[PDB]
Amino acid sequence: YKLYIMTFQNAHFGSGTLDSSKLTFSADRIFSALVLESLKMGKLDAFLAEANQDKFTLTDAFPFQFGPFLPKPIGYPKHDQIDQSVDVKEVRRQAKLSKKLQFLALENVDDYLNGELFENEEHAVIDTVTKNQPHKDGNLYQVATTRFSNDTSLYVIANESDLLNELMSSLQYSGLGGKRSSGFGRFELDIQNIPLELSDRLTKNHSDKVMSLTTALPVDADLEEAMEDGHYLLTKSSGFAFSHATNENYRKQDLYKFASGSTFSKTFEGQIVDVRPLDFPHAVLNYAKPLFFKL
Amino acid sequence: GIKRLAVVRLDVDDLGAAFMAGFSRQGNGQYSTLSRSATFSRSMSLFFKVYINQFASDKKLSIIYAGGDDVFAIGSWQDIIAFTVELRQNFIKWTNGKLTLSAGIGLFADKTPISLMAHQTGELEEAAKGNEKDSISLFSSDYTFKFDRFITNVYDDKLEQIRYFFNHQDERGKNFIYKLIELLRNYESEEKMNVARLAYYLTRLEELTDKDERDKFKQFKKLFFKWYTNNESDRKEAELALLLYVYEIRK
Amino acid sequence: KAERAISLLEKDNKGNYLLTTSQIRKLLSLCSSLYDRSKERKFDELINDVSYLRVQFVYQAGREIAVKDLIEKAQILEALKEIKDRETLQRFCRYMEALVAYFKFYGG
Amino acid sequence: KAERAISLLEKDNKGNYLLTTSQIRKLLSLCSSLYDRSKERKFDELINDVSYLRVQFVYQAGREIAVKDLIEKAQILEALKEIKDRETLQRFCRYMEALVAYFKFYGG
Amino acid sequence: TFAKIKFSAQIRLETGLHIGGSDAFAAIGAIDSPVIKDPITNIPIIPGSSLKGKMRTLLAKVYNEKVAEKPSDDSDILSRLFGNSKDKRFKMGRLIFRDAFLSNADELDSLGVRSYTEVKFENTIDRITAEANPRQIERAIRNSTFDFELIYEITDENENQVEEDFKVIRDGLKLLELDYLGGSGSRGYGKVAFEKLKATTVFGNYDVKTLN
Amino acid sequence: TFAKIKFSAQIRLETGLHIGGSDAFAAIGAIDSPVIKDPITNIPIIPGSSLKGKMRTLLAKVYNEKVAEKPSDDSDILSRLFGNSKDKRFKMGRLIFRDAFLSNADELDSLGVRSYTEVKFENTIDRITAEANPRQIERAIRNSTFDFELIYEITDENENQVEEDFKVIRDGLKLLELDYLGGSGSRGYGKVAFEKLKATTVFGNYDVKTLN
Amino acid sequence: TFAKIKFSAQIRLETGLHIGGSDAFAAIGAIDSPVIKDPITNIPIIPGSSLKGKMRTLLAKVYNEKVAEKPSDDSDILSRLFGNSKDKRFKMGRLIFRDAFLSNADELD
Ligand SMILES: Nc1ncnc2c1ncn2[C@@H]1O[C@H](COP(=O)(O)OP(=O)(O)OP(=O)(O)O)[C@@H](O)[C@H]1O
C-alpha cells in the first residue's frame, strides 16, 4: 500500500545471541519498537486501538537495490524443472545455490517458478568489532555489525494515516535494534507516495496459492486446517524483557513462528499474542500479522 | 610466534559423483552395481575418520569431530598450517588426483566466543567457490588462489627462500617488509606510478648492510621485481609470503 | 610522465655511472621543499622560490660534465617554463623522483 | 629576473669567454655578505655597505675590458640606484646569482 | 513534550591518535594492534563506543557524590544521561552517539598526501642495555574532520531539569578537548577539538536559544 | 576538587638535535634515518614520546630510594605522576603531554632561508686508515619555537601534596635544559630551552600564585 | 648524590682553521668544501662532533694499557667518560658537549 524506504549503515541485528548478527531481522522488532517509544511521547493508548484494526499491518525488512526485493518461495519449484540437463554433478551443485539465496528481485517472481537458478547478489559483508573494559579484570566481548554497500537499502510497507507518519519520524534518530546505546540503528526515512504497479498483489480475502510472510502464526481455530500440504520453516525469536518496573526483567516465553516467504494454501486470520510470564503492570504485545502475495 | 590460534574446516568438495553416476566409461561394464557405489564411502571413511588421528600425531593441535564430511581442527597455527596442506597430499595419492579438496585457515584472538569464531571461518569456505571448484581461501576472502599454486610455488620456492636469504638481517633489516606489502595493494589507482617506486626500495636494503653480507643478497632483487609485473594473480602471492614471515619471528 | 622516464635515462653513453647520489644532495631536496608549501598557500605567493629553483639546475651544468648530459636529454629546463598552475607544478615534483629511483636500480 | 637573463647574457661579441670564474672572486662574495645581514638587522643600518658595494663594480670596469661590456648591457649600475627597501635589495642579490649560472652554461 | 535535540559538530584532530581496532587484515604493515577502518572501503573510522566509554569516565569524577567502584552505580544525577541496569526510574540512554566517519576526503586528495595511516617507530630502555623490543605503532594523520551528532530527547517528565542538563553536556564537550582520546595518550596523542559546535532541531518542538 | 593546569611554554631549540624517524623519505638525498615529521605536510615536528621517556629517566636517579631495574617499578613518590601498570592504587597518569608543532613559520619565511632541515656530514676514524663509512645525518634548524602544553588534573585525593607536586615538575623543566634530547646527542645536539614558562587555568578551580 | 658540573669557557681561535662542512654552497666564490655554519643565519660556528672525536683520540694514547684497534673498545679507565656500545656496565655518557656558537658578533661589527 505504502512503502517506507530506509537505508542502514553500520547497524546490528542479533538472532539468538548478542555476539551473532544477521543481515536482516524479524518483523517483531519493528512492532515492539514503536509501542515502546509511544509511552515516552504521550500516546500509548492511541496506538493500542490502532494495531488491532485488521487493516493495519507491517512488513519485514526487504532489501532495496534499484528495485524492491522479495523472499524466495519455500519449496518452489517442485521436482519438474531441471534447468539444462547436462550431468548429475552440475545439477546437484546448482540446487544449493537457490537454498542459500535470501531474496529475489521484483521481476524474477514469475521466472523463478518456470525454471531459473542463479546466485544471490552480494548485498553486504558481515564485519565484527571488538570492545573491552580496563577497570574490570580486563574482560572483553565480541559483537558483529552490518555494513551495507553497493547502495543497499530497506523498505517497510504499512498503512497511510495521520498518526503513523509521526511515530516513525523519531525512530530514525533513536536507534533500531542491536546496541542502541552507541549509534547502531540511526537511519534516514525516505518518504514516498506511489509504490510500484507490480507490487500490488497484497490480498487477505481469496486463497489462490498464497504465501505468508513476516513470520506467520495461525489461530487456535485454524491450525491444522491450513497446515496440511504446505511449506514452512520453524525459526526462533525470544530474549529478556525490557520494562521499567520489575526489578528483575523476566524472560519472555518462546514463540517459535515461521519464516518470511512460507507457502501454505488457505488464508489465515492473524492475532496478537500476549506474553505474560509472571506478572507485569503492562502487556508485552506482539505483531503476528502475516500478509499474503498472489505470486 | 604470537599468542593466537587458527581454526581450519577441511571439507570434501564434490560428492554427487562417484556415488550416483560417474563410473561410466565403457559400454561393456554397467558400472552401476550397488557394491561398486558402496565401496566409495568405505574407502574414504578410513582416511577422514581413522587416518586423521595418525596424521595429527606429534603436533600442537587437537582434532574435533573427525567425520567423512567436515572436520574441526583447533589449536596453534604452528602445526595446523603444516597439517592442512599435508593432509591433501595424502588424499591425492589415494585418489590418483581425481577428487579436489578445499578448506580455509583463519587465525583469531584469545578468549573469544566460539560461535562467531567457527562461523567466520565457515564463510571463507563458500567464498572459496566463486571461481570454480579447486580454489582456496587463506586468512581473508581476498586471497583466492588454486591451493595447488601454494605448495608448488608459495610454500616451495617463495616462503622457504626468505627463511635462509633474509634471516641474517635483523632489527635494522626488518624495516622494509611492512612497506612493500602496502605497495602490492595500491595497484588499481596507482599502476605505472607504483612501478617506479618499487625500484627505490630494492636499493635501500642493499646499501644499508654489511659489505661482506652483500654476497647473500644477489638474486632476491630480481626475483622480487619479476613477481610484480607478470600476472595479476602472481601479485597476490607475494602478499602471503611476506605475511607468514612476519608472523614467524616477531615480538 | 612515468613512461618516458624508463627508456630515456638508460640511453646514455659510457657505462659505469660516475655521478653518485652524494654530489646531487641539494637540487633533489629543494624541489621537495616546494611541494609541501604549494599545498598550504597559493601559487602567486611562491613566485620567488620558482626563480631560485631554476638557477640551481643551470649552475650545476657548468661545474660537472655529468649534469649537461642529463638536462638536455630529460628536458629539465623546458618543464620549468610550461608550469604556471598549482596542479602543473605538482607534476614536476613527481617527475623528478622517478628519475632517481631508476638511476639507482641500473647503477648507483 | 630569470627570463631576461638567458637572452641578454648570450648576446655578446667575440666568442670564447676570456673572463674566468677566478678573477671575479670578490664582487660575487660581497653581495652574499649583504643578503645574509639584511634579514638580521634593518636597512637603515647597512647604509655604509651599500656605498662600498657600488664602488667595486666601477673599479672593475677600468682594469679589464671583460667588465665594461657586462655592466653596460646588464644595467648593473642602474639597479643599484632603484633599490631603497629591504625587499628590493634582496631581489638584486638573486639576480646576480642568475648571471653566474648561465655564464658557465655556454662556456666557462 | 517530545523534542529531538541534535548536537551537530565537526571533530578536528589536532594530534594524531591511535585506537586499537579488531584483527590485522586491513593494515598488516605494523606489529601491534592497527586502527579499525571500513570493511568495504579503506577509510580510517572511529567507533562510537570510544566516545561514550571515555566521556562518562572523565565526567563522573567531578559531578559525583560517592567513590565509584562499578559502572551504572555511581552518581544518580548523571546516570540518566548514559544508562543504568538497576534503577527503575530510567533505563534507556538519552544521548545517542554515532560513528564519526572521515568526511575530509573531499579535499584531501587535491593536496596530495601519503595515504591514510602512518607508521611511527617506538621502543623502550631497560636502563641496562640499548634498544629493546624494536616495536612500532600506527597513528592517524593530522587535520581530519569527522561527523559527530549527539541526539537528545525529552520524555515528558524531563521538564524542571532541562536547563540543568545543558550545563553538564556543554561542560563535558570542552573537558574532552583537554584530555587524550585514544590509546597511549599519556605522551600526547589524543586531544580533540570540537569545531563549529551548534545545535538544531529536527522534529520541531523546542526553540533554540542556548546555542552557546 | 577538580582543576585543569596547563603549562603553556615555548621550547626554543638552541642547538639542532636529531631523532630517529620512520621511513627515509623526508629528503631524497639522505642515506640514514632522518627525523620524524608530519604525514600530511612536511614540517619538522617533535613527538611527545621522546619527552616523557627522557624527563622521567633524568629525574628518577635523584628522587629515588632504590636502584631501579625495570620501568614502571621504581620510586613510588613519583610513580603517580607518570603511571604504573602494576600498582592497584592508580593506573592513569595525571601528566598528559602534547606533540609540539613548529609554529615559527609565521616569521621564518620573511627572512629567506634554504629550507627546513640541514644535512650534516659525519664519519669515523679506525685509527689505522683514513675516512671510513662516509655516512650523513639530518639535524634541525636553529631558532624554532614549539607549542608545549603539559595538561595536569587532580582527582580529589590530590589534597595534602599539591605543593610538593609543583616542586618536582619545576625541577624537571630546568634539568632537561642541561641535557640533550633525542638520539645520538652525546656530542651536543639536544639541550632545549623553555622560554616563557607560564601556567594558566582553563576550567577555573585552582588559583594561580606559584607561577615562578 | 647528583650534581651538575658545567665547564663554561671561551674558546679563543689564535689561528684560522678549516673544517670540511656540508655542501659547498655557502658562497659562489668557492670550489672546495667550506666551513659548516648556520642554516638559518650566516655565522661561522663549530659543531661538537669534532670536539669529542679529537679530544678522545689524543687522550686515549697516553692513558691506555693496550694497543687500540677499534673505537669504543680501548682503555676501560676512560671508557666510562665518553660511552661504550659493548660494555654492559654503562651505556650513556657523562660528558655532554655543546655546539659552540660564535658570540663575538657583539663587537666585531
Ligand atoms: N563420508 C561420506 N560418505 C558417503 N557419503 C557422504 C559422505 N559425506 C557426505 N556424503 C554425502 O554428501 C551429501 C551432502 O552433500 P552436500 O550437499 O553437502 O555437497 P555440496 O556442499 O553441495 O558440494 P559442493 O560444495 O561441491 O556443491 C549427503 O547426502 C551425503 O550422502
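All chain E residue numbers match Swiss-Prot; in order, they span 2-213.
If you're wondering, the header gives electron microscopy, 3.3 Å.
Note that Cβ sites are derived from N, Cα and C of the backbone, with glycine treated the same way.
Annotated features in Swiss-Prot:
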{"type": "MUTAGEN", "residues": "E:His19 to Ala", "note": "Wild-type degradation of target ssRNA by the Csm complex"}
{"type": "MUTAGEN", "residues": "E:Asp33 to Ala", "note": "No degradation of target ssRNA by the Csm complex, complex assembles normally and binds ssRNA. 10(3) to 10(4) decreased growth of an RNA phage in vivo. No change in ssDNase activity of the ternary Csm complex"}
{"type": "MUTAGEN", "residues": "E:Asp100 to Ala", "note": "Nearly wild-type degradation of target ssRNA by the Csm complex, crRNA is shorter, Csm complex is altered"}
{"type": "MUTAGEN", "residues": "E:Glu119 to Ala", "note": "Wild-type degradation of target ssRNA by the Csm complex"}
{"type": "MUTAGEN", "residues": "E:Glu123 to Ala", "note": "Wild-type degradation of target ssRNA by the Csm complex"}
Counting only residues 6+ away in sequence within the same chain, which have a CB under 8 Å from the CB of E:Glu123 (mutagenesis position)?
E:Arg136, E:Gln137, E:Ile138
How many whole Å apart are the CA atoms of E:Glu119 (mutagenesis position) and E:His19 (mutagenesis position)?
11
For each of the mutagenesis positions (E:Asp33, E:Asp100), count the other CB atoms lying within 10 A of its CB, then report the residue with the highest count.
E:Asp100
For the mutagenesis positions E:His19, E:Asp33, E:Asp100, E:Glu119, E:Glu123, return the ones with C-beta distance to chain F below 8 angstroms, or 'none'.
E:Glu119, E:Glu123
Can you tell me the three-state DSSP label for E:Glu123 (mutagenesis position)?
strand
If I take the alpha carbons of E:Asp100 (mutagenesis position) and E:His19 (mutagenesis position), what is the distance between them in whole Å?
16
Enumerate same-chain residues with a sequence separation of six or more from E:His19 (mutagenesis position) and a Cβ-Cβ distance below 8 A; give 'none' if the list is empty.
E:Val36, E:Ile138, E:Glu139, E:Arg140, E:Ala141, E:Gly183, E:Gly184, E:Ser185, E:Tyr190
Checking E:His19, E:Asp33, E:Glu119 - which of these mutagenesis positions have a CB within less than 8 A of a chain A CB?
none
